[PDB]
Number of protein chains: 2
Amino acid sequence: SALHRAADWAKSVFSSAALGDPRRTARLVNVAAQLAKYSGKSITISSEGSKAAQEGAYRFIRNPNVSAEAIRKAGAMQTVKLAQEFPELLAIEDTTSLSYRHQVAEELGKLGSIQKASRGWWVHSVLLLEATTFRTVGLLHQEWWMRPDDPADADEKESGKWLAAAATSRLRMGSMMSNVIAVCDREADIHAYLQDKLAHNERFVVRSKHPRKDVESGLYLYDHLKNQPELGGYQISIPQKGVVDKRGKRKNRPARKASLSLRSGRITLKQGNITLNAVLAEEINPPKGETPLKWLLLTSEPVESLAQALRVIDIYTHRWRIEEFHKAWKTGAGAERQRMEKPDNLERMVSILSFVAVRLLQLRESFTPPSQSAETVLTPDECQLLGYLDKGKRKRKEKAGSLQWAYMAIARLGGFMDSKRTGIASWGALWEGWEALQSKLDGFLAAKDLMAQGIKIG
Amino acid sequence: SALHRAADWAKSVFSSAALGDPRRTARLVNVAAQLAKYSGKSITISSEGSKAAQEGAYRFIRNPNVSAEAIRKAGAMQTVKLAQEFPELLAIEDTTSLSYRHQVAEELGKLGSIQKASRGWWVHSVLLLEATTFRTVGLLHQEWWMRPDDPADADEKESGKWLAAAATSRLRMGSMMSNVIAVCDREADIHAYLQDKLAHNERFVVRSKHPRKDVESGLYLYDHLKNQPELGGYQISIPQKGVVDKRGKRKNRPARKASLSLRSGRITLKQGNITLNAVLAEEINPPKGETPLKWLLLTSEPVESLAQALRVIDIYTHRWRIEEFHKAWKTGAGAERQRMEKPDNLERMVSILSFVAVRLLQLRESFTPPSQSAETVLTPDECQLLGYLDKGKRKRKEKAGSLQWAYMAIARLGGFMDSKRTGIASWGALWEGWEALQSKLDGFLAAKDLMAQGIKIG
DNA sequence: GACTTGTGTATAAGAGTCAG
DNA sequence: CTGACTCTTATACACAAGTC
DNA sequence: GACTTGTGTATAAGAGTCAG
DNA sequence: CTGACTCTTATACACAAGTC
Ligand SMILES: [Mg+2]
Ligand SMILES: [Mg+2]
Ligand SMILES: [Mg+2]
Ligand SMILES: [Mg+2]
Ligand SMILES: [Mn+2]
Ligand SMILES: [Mn+2]
Ligand SMILES: [Mn+2]
Ligand SMILES: [Mn+2]
């Protein structure tokens, strides 16, 4: 694991970039490390006062000989490298936009109405997770494009995104593709997409949107499914949250436990006369005034038993990870905070950030246990200092010196107060905590050094 | 000076609050220290994981027995205390708004159109500076109010703000009022205001807005002034900046040197037949396409010689400090980032922040020299660590171990790269640097401690 | 003296944000 | 697109420490 | 070998933000 | 309300270190 040490991390992710000059590759690694060390901050701040590094970083982000595609490819190859270690993987796939309003926006693509000031890119990503513990492995692919003002000018239909993602995946994963399960939201409810996966014997979990007919029974998927015997079901704890509409009316969404029934079955679609499985999760005795929870999922996976169908549900529930990634890239890494003047420059910088973003998520996961000493992830110095810092804050529930303790102590460092008592700290708080730990390490290490050379302190 | 040590700072500013219970007073001090230590962050983060402190802080901000007015008064009394030390003071006076859009906004006052979602308060402040070195002393007064949707419902004209500010000032400053020079923008070009100052024999510098006539010559102030002989003049370096209009068109404002002529004279206004002086600064051979620089200032101060008139100009140029304060309160302390649910709660919290804001400015000023050792402001440990940290970053121009060095080293810590080569770091960068210093101090001090108890490190 | 009010610890949840 | 949090405002108890 | 391209140091300034 | 900055993109030189 090259994660905690930014520099090592950077090297692991980008050392193989094929930029056409070993010098650009080394710079990319260096640029990425500083950004990673100063997650979310500006290039300048990341430079720690080094003129040369600052100049180096800017020169690189505007280097017309550096391909952003090649930079994203490099990091993707590392994900592939890492993926060899797991028998089953989840390929989470979704689209987001990168929005800007500064001068360059004029040179970017449409995101809303033709007149909107905010313009930028649509980015279709594939986020790989290991299917046993669901940890985040890394990005596998990104497709970036600018939507034209006039659809007529489009080079191709955007719906082809899924398929291009699959082609890239399959080619980067080679013989590992068989261990991959593609996870997509309703937008992927495209028969052409389904056909293709099936044709390659590839795996997937796609939520259904359209009313489709089941060839055998001739009923609509939903109906055919309602006819299937209940397998059992499951419960979900829906947490409280405040809600605001399009108009800005605010209202509360109190917490609640939802009970769902689970049914599954085999279906067949006319298109290519393809066969696949389906699962239907639907809320029983839904509240008086709430929109019932309902998921109709299409899949390649087994669904016969309650266990197999629930497995499908668990898989689809992991799709949300990509949403966290979106936020980590934006709010976390600062994707939309960048102010490069030319599309290509901004693209280069932002591409690097996509990796920083995945790291933000991994950091947290690294502190998340499945009683494993904290010494497994931290240095002895990190340990010592942390202990010092946490003095007296440890709760009974936390085994002294454990991985669990390190997690809370770091979060605490980050301000975490477990307000809802879930025990779960945000990836933002954890980063905040780690950042503080690291900062304080510098001071600690500075003292240590001075003593080592017989120097008196203060 | 109780500035650098947050706690001591808090005590100095608020220890005399008259809250009706010594317990609320001690809490206020404590609340303020944590906020000051964690400038700009949330109450929770400021709590360093302490449930009791967090609970204490919230309880206080919603305590119906705590008067926000009393909290602002307390800090103002400290400014008064401090003011005794200077022979001449500048009372900078201006209005800003505090804007919110969350649920409470409905309970706040109008700031724009009757329908605007953003509502909140208008706050008229007096910011005291020492007139020799222009350092920031502190806040002297704040008047907060909610503007009614219908003017008809207003309790009084908002124009009375200046006068109420003067009444409060005079009463808090007592015999020191004579050393005070009131500094106000054109909005203060109110004859009733002028009369009042004059009547109390009080001093001021008010920019002129309206065309007024000079009783003696019977010409308009501007004209009468143009007739006065030129005293000499002055130059200004107008720096480059990007500019954006109301509509969002962006355009450059390149740097330039402006040459101004200076004239002065005595004038008399019909209202109360009052006499006062005036100065007129007007740009000579102004550029082809720029809006000419022009200041017509009304004052109590001497204007006869070039020196005396320039003095007036320098004074008025210091008005901008209040603008920095506005930003420090908002962007810096987080005034508008607060999300308290009731007007009174938000008011209490935000009132505390106004002091935090002044401190942000003072911090910087504290590192600003007029070759005074850094040891005058920093601890030996702070010094040592800082030196360690800055290793190799010092520029020749900076005398090793000086106040000047500490300034740059801290700024550097804050990311400063002197992009425009002015040599001046923002108050934001300086805080960032100080914050880092402090953070790193914790680690340093933690090491020091451990050694002291024979413990091996890492 | 007779009553309130704050604190440190507990429990719980509404309000607000940026991802959808 | 079946969310995941933090900020903010309560509630309760056994004291402490305030007011009038 | 014959030409480009990056680096560390320099100089300068346009673009963008939140205060007005 | 006569702004004060940081972020970002150049320019130039003497080398170094790349490509083809
Ligand atoms: Mg295989
Ligand atoms: Mg931080
Ligand atoms: Mg006097
Ligand atoms: Mg900071
Ligand atoms: Mn989607
Ligand atoms: Mn004003
Ligand atoms: Mn999405
Ligand atoms: Mn103003």
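FYI, residue positions are counted from 1 along the chain as it appears here.
Just so you know, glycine gets a Cβ as well, placed from its N, Cα and C.
Secondary structure from DSSP puts A:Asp185 (Mg(2+) 1 binding site) in coil. If you draw a 10 Å sphere around the CB of A:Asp185 (Mg(2+) 1 binding site), it holds 18 other CB atoms from the protein chains shown. Annotation comment: Swiss-Prot describes A:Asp94, A:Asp185 as Mg(2+) 1 binding site.
Sequence annotations record features per position, and here Swiss-Prot assigns Mg(2+) 2 binding site to A:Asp94, A:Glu323. Taking the Cβ of A:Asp94 (mutagenesis position) as centre and 10 Å as the limit, one finds 23 other Cβ atoms among all the protein chains shown.
The note that Swiss-Prot attaches to the published mutagenesis A:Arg27 to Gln (Swiss-Prot position 30) is: Loss of transposase activity. The DSSP secondary structure for A:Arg27 (mutagenesis position) is helix. Of all Cβ atoms in the shown protein chains, 21 besides its own fall within 10 Å of the Cβ of A:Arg27 (mutagenesis position).
Taking the Cβ of A:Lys37 (mutagenesis position) as centre and 10 Å as the limit, one finds 18 other Cβ atoms among all the protein chains shown. According to Swiss-Prot, the mutagenesis experiment A:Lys37 to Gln (Swiss-Prot position 40) carries the following note: Strongly reduced transposase activity.
The annotation that Swiss-Prot gives for the mutagenesis experiment A:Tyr38 to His (Swiss-Prot position 41) reads: Enhances interaction with DNA and increases transposition frequency. Around A:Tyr38 (mutagenesis position), the same-chain residues six or more apart in sequence whose CB sits under 8 Å from its CB are A:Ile45, A:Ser46, listed in sequence order.
Quoting Swiss-Prot on the mutagenesis of A:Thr44 to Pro (Swiss-Prot position 47): Enhances interaction with DNA and increases transposition frequency. There are 19 other CB atoms within 10 A of the CB of A:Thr44 (mutagenesis position), with all protein chains counted. DSSP assigns A:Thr44 (mutagenesis position) to a helix.
Quoted from Swiss-Prot, the note on the mutagenesis of A:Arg59 to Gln (Swiss-Prot position 62) is: Loss of transposase activity. Neighbour list (A:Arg59 (mutagenesis position), Cβ cut-off 8 Å, at least 6 residues apart, same chain): empty.
One mutagenesis experiment named in Swiss-Prot is A:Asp94 to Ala (Swiss-Prot position 97), and its note says Loss of transposase activity.
Experimental mutagenesis is annotated in Swiss-Prot for A:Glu107 to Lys (Swiss-Prot position 110), with the remark: Enhances transposase activity. Cβ neighbour count for A:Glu107 (mutagenesis position) (all protein chains, 10 Å cutoff from its Cβ): 15.
Annotation of the mutagenesis experiment A:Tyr316 to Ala (Swiss-Prot position 319) in Swiss-Prot: Loss of strand transfer activity. Under the three-state DSSP scheme, A:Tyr316 (mutagenesis position) falls in the helix class.
Quoted from Swiss-Prot, the note attached to the mutagenesis of A:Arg319 to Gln (Swiss-Prot position 322) states: Strongly reduced strand transfer activity.
Sequence-distant contacts of A:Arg319 (mutagenesis position), defined by Cβ-Cβ distance under 8 angstroms and a gap of at least six in the same chain, are A:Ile92, A:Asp94, A:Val183, A:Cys184, A:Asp185. Here the residue is the original one, while Swiss-Prot reports the published mutagenesis A:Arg319 to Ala or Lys (Swiss-Prot position 322) with the comment Loss of strand transfer activity.
In sequence order, A:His102 are the residues near A:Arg339 (mutagenesis position), counting only same-chain partners six or more apart with C-beta under 8 A. According to Swiss-Prot, the mutagenesis experiment A:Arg339 to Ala (Swiss-Prot position 342) carries the annotation: Abolishes formation of the synaptic complex and transposition.
Under mutagenesis, Swiss-Prot gives A:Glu341 to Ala (Swiss-Prot position 344) with this note: Enhances transposase activity. A:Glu341 (mutagenesis position) falls outside any helix or strand according to DSSP and counts as coil.
Experimental mutagenesis at this site is recorded by Swiss-Prot as A:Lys420 to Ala (Swiss-Prot position 439), annotated: Abolishes formation of synaptic complex and transposition. A:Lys420 (mutagenesis position) falls within neither a helix nor a strand when secondary structure is assigned with DSSP, and so counts as coil.
In three-state terms derived from DSSP, A:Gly443 (mutagenesis position) belongs to a helical segment. According to Swiss-Prot, the mutagenesis experiment A:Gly443 to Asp (Swiss-Prot position 462) carries the annotation: Abolishes formation of the synaptic complex and transposition.
For A:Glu341 (mutagenesis position), the nearest neighbour among the recorded positions A:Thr44, A:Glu107, A:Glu323, A:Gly443, judged by Cα separation, is A:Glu107. Across the fold, the C-alpha of A:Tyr316 (mutagenesis position) and the C-alpha of A:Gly443 (mutagenesis position) stand 45 Å from each other. Each end of the 16-residue unmodelled stretch has a Cα atom, at A:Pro370 and at A:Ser371, and these lie 10 Å apart. Residues from the set of mutagenesis positions A:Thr44, A:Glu107, A:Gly443 situated with their C-beta under 8 Å of a chain B C-beta: A:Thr44, A:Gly443. DSSP classifies A:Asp94 (mutagenesis position) as strand under the three-state reduction.
For ligand 7, the mutagenesis positions lying close by, meaning a CB under 6 A from one of its atoms, are A:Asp94; the full candidate list was A:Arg59, A:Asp94, A:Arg319, A:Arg339. Here A:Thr44 (mutagenesis position) is positioned 22 angstrom away from A:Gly443 (mutagenesis position), judged by their C-alpha atoms.
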